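Inspection log for the structure reproduced underneath, given as structure tokens.
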Amino acid sequence: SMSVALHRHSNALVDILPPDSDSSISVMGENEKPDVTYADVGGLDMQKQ
Amino acid sequence: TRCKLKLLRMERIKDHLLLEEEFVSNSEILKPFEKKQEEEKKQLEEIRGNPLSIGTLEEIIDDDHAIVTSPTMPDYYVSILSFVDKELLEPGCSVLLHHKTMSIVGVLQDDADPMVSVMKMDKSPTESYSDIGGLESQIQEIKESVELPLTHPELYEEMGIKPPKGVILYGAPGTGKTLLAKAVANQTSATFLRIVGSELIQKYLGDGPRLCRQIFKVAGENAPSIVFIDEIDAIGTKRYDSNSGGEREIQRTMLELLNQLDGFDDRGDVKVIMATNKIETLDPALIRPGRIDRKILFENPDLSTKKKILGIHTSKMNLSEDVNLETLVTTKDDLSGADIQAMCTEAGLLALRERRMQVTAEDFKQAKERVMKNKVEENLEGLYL
Amino acid sequence: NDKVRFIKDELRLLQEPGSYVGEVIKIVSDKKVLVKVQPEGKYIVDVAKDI
Amino acid sequence: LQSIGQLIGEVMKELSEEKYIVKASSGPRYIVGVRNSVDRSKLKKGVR
Ligand SMILES: Nc1ncnc2c1ncn2[C@@H]1O[C@H](COP(=O)(O)OP(=O)(O)OP(=O)(O)O)[C@@H](O)[C@H]1O
Ligand SMILES: [Mg+2]
């Protein structure tokens, strides 16, 4: 059981979708961190390890 | 041997005879279809078609029309048609509507629903009196109210007061009120409807009340009757969510029931049994004290009572020859028949564990230990010492 | 010939209309059955030629 | 009268450059196409 495509006017299974589809968006921004790196850190070097 | 032979004689001739007579008759019917029959069946098909949508008849308007409510969200103003008339119909009955163009084309359901199936039972109850044995005094409040006016309503007329009307089984869990309701209704000799009030709760609108209404209609046909609405506590006053609700329909259902208590004519012939955990598990809005009559208060079995209950259980239990009933009663203090039922079963489990056929007295102590376990009280000697 | 024929026969099934899905609650006396169509309401409907 | 209304959804998820999962206001989720006229640089997830 997973999401799948059906035709609009034939109402049948013509095509398949990944299950990834029709589920929560994954990072609503772009995925990665802005220019902030291990250089910018400044912590907490050990615990970051 | 001969007692077999005689029954054998009767039962073979009646069954066998009947089979041959049915077998021939299916042919004898179908060969002639000339004249009246062919005409009748043909018209009925034409007026109808395929598929036929279930409907419900809300009311009749006196001009050969009716107001109907479909399972689809719309409701509709339809014509009354076919062999089924408004004289042959009655409101609240499920009716066949033709799909394309809504008109009553017939009926085949005749007010048959999946709620109607569960409520129905016109047979005698399973338990007879003192299966249900004992809470004798409790039976000696339910019988007074429930058995007696059905049997002779005369008594009350000579007494000079209104008959009793309903009973409220309330108080302790585990006293078997859900079983007790059965016991009495056998003794009287009457029809026994049983419905669980949880199935009168619906997330569909106007459906809640339709289901309550079906009960009293049925009850009146098969009168005298005792109707058991099991768990009126389960309509209760509860709420599913308060941010998308669910707590509207609860009220409308509760209300439809308070009205037909008295309002289904002043009769003790339309008895009700309302089982409830306590009264404060119900909607607090209530009908007056005499309309429901006596409220029946279940409380814990005393020392004598739980000998009776215990005794019933252990007769059924096999291979307990090393158990003596009294000694079980000595160690234990007052408790429900519910927990006696569990102790006896936990004692089979222990003896099955060990792989030994016998069930000891010693065994039973281990079972007492398990049941009592988390009832411990040390503030008993907190006050006393 | 086998291959071209099949690709066209599956297309023919798509073009012809949908189906639904019920469960038989009871049998009624015109040789129809009371079905509850699971995602919608009830429909009383005629048997097949295989049923 | 000859221009006609239009339907609103929101891009629920990007399926492809030329295929989008939109969730219609009317009701059902759809896979739609991309017109020549709308550029895919404008399209992205979560935009109306
Ligand atoms: N009078 C009796 N004689 C024999 N067994 C009994 C008797 N009363 C109760 N019992 C036993 O105890 C069980 C529990 O009773 P029952 O299921 O009727 O409870 P209840 O009081 O309606 O509780 P709730 O508040 O959960 O509705 C019965 O199934 C039966 O095995
Ligand atoms: Mg109960």
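We're sticking with Swiss-Prot numbering for chain B, so the shown stretch reads 53-437, in order.
Looks like electron microscopy, 5.4 Å, at least that's what the header says.
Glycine too: its Cβ is placed from the backbone N, Cα and C atoms.
Taken verbatim from Swiss-Prot:
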BINDING   B:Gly223, B:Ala224, B:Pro225, B:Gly226, B:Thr227, B:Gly228, B:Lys229, B:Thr230  ATP binding site
MUTAGEN   B:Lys229 to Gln  73% loss of ATPase activity
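Taking the binding-site residues B:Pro225, B:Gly226, B:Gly228 in turn and counting surrounding C-beta atoms within 10 angstroms, the largest count is reached at B:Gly228. Residues B:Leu221, B:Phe350, B:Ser388, B:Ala390 surround the recorded ATP site, their Cβ atoms falling within 8 Å of the Cβ centroid of B:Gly223, B:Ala224, B:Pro225, B:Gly226, B:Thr227, B:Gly228, B:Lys229, B:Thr230, which are themselves excluded.
Cβ neighbours of B:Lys229 (mutagenesis position) (same chain, under 8 Å, six or more residues apart in sequence): B:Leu221, B:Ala327, B:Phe350. Long-range Cβ neighbours of B:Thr227 (ATP binding site) (same chain, at least 6 residues apart, Cβ-Cβ under 8 Å): B:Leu187, B:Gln190, B:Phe350, B:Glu351, B:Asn352, B:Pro353, B:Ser388, B:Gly389, B:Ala390. For B:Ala224 (ATP binding site), applying a Cβ distance below 8 Å and a minimum sequence separation of six or more within one chain yields B:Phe350, B:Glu351, B:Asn352, B:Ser388. Ligand 2 lies under 6 Å from the Cβ of B:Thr230, out of the binding-site residues B:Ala224, B:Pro225, B:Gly228, B:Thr230. Note on the binding-site residues B:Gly223, B:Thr230: the fewest other CB atoms within 10 A surround the CB of B:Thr230.
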